[PDB]
Amino acid sequence: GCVXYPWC
């Protein structure tokens, strides 16, 4: 759940 994906 890395808010920013697919480009974190």
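We read in the header that solution NMR was used to get this structure.
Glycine residues also receive a Cβ, built from the backbone N, Cα and C atoms like all the rest.
Same-chain residues at least 6 positions away in sequence with a Cβ under 8 Å from that of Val3 (mutagenesis position) are not found in this chain. In this structure, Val3 (mutagenesis position) belongs to neither helix nor strand by DSSP; it is coil. Among the mutagenesis entries in Swiss-Prot is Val3 to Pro, noted as: Permits a very slow conformation equilibrium to occur.
The 10 Å shell around the Cβ of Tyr5 (mutagenesis position) contains 7 further Cβ atoms across the protein chains shown. Among the mutagenesis results in Swiss-Prot, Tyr5 to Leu has the note: No change in chromatographic profile, there is no slow conformation equilibrium. The residue drawn here is the original one.
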